[PDB]
Amino acid sequence: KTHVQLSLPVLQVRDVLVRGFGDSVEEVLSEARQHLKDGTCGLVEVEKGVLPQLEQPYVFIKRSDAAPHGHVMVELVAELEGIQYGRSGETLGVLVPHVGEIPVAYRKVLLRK
C-alpha cells in the first residue's frame, strides 16, 4: 500500500532518549521509514527551543493534503544545516526513535510510504 495508517506516540522533548535517526539526510529518512514500519517511531511537536534539543539531520512529518478516518496524510522531509530534502505542507512534528518513553498523546497519520 502507498499509504499506511499509523498512531504515533507524542513524546516530550526532555523525555527523548535517542534524539535522532543518524548522521546523513539519506540515513535519517531510511531509519525514520524503518521505525515507522516497525512501530518504534515517536513524534515531538515543534515549539520554541525543541529543535536545538534534538540531533540533526531532523526528520519532519508534514501535511501532504487537506484526513481519511481521522488520519492526517503526511510525508517525510529531512533538514540539515537549514536545507530541506523534500517539499510538503505544515510540520506536524519531528520524528525520533521510540524506546519506551511514556507519550502525552497519539497523532493519527496516513503516511505516504
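We're sticking with Swiss-Prot numbering for chain A, so the shown stretch reads 11-76, 79-125, in order.
How was it done? The header gives X-ray crystallography, 1.8 Å.
Heads up, the Cβ atoms here are built off N, Cα and C, so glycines get one too.
Now, the feature entries from Swiss-Prot:
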type: VARIANT; residues: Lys47 to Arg; note: In strain: Omicron/XBB.1.5, Omicron/EG.5.1
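Sequence-distant contacts (6 or more apart, same chain, Cβ under 8 Å) of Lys47 (variant position) comprise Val14, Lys125. Gap check: 2 residues are unmodelled from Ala76 to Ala79, and the C-alpha separation across it is 7 Å.
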